[PDB]
Amino acid sequence: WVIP
Amino acid sequence: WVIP
Amino acid sequence: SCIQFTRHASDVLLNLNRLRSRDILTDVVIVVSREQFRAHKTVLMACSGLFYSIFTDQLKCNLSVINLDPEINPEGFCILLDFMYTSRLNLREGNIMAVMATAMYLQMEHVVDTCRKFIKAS
Amino acid sequence: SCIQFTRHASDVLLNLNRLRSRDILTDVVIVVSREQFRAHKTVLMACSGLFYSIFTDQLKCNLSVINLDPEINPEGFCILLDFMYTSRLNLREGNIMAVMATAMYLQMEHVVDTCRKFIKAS
Ligand SMILES: O=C1Cc2cc(Nc3cc(Cl)ncc3Cl)ccc2N1
Ligand SMILES: O=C1Cc2cc(Nc3cc(Cl)ncc3Cl)ccc2N1
Ligand SMILES: [Cl-]
Ligand SMILES: [Cl-]
């Protein structure tokens, strides 16, 4: 999971 | 396009 | 010896979401309490262990309406349906409990994992 | 303020390809000369300008069989259908001309672009  |  | 187009999967999902927003080729309605959500059975199956089981069933595969358990929160479902079609999860303090419970019911293991991680941190 | 699961789109496409290999929820047959290819209309639309136009047509959207132009090569189509479901293109010296022609007909602009580049190099 990432910060888009 | 890449070499997978 | 194939070549690969890096953005292909993302572009396919973006186009499937555009079909969903325009209600094109949607073949099922998911009923969550009073709320109704139109979707593509294949996308639901690709994202959820629960929908995978439902639509591989020889009788349920032909249903145009699926009613979820009355404990399922419509907002939690909406957030998860958006994630299915975009890879983006709107996880917030006020919705995390309903999102985790809905993801556990829908059998969306990666969403359950991040919810457990975010709850543990707080 | 969403979070994003990097592998989600690829995982969705992988599961859609698994549904295709097992002939699950396929809703159309594409006929190319004597050869028949089963697929999901939504995936075809998401990948091809031609299928997008066909299945948004109020009459053609309801057809279970689509016949392609007799000039279309079944192998070129097979290579392109595999690419649609995997992001992987089996481009070879012996098939590049048939793949480019089929991609131009199917309106798959990124495949046309790489074929033009690979032909130019040789
Ligand atoms: O967390 C999850 C997500 C998920 C998706 C699917 N859907 C498929 C799985 C296979 Cl092997 N082939 C085809 C399909 Cl559509 C099943 C279980 C789960 N669990
Ligand atoms: O090279 C290409 C690939 C492609 C895909 C699609 N399919 C869509 C486009 C839009 Cl805007 N919304 C929904 C869909 Cl399914 C149309 C044209 C082309 N050209
Ligand atoms: Cl997930
Ligand atoms: Cl393309």
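In chain C, numbers come from Swiss-Prot; the residues present are 7-128, in order.
Determined via X-ray crystallography, 1.9 Å.
Using N, Cα and C of the backbone, Cβ positions are placed for all residues, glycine too.
Per Swiss-Prot, the features are:
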MUTAGEN   C:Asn21 to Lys  Abolishes interaction with NCOR2 and HDAC2, no effect on interaction with CTBP1 and transcriptional autoinhibition; when associated with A-116 and 376-Q--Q-379
DOMAIN    C:32-99  domain 'BTB'
MUTAGEN   C:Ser59 to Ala  Abolished ubiquitination by the SCF(FBXL17) complex
MUTAGEN   C:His116 to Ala  Abolishes interaction with NCOR2 and HDAC2, no effect on interaction with CTBP1 and transcriptional autoinhibition; when associated with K-21 and 376-Q--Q-379
Could you find out if DSSP has C:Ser59 (mutagenesis position) as helix, strand or coil?
helix
What's the CA-CA gap between C:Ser59 (mutagenesis position) and C:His116 (mutagenesis position) in angstrom, rounded?
18
I'd like the number of other C-beta atoms within 10 A of the C-beta of C:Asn21 (mutagenesis position), please.
17
Can you tell me how the residues of the domain 'BTB' (C:32-99) break down into helix, strand and coil by DSSP?
30 helix, 15 strand, 23 coil
Cβ-Cβ neighbours of C:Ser59 (mutagenesis position) (radius 10 Å):
12
With DSSP assignments reduced to helix, strand and coil, which class does C:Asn21 (mutagenesis position) get?
helix
Taking 10 A as the limit, how many CB atoms besides its own sit near the CB of C:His116 (mutagenesis position)?
16
Rounded to the nearest Å, what's the C-alpha distance separating C:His116 (mutagenesis position) and C:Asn21 (mutagenesis position)? Just drop the number here, would you?
23
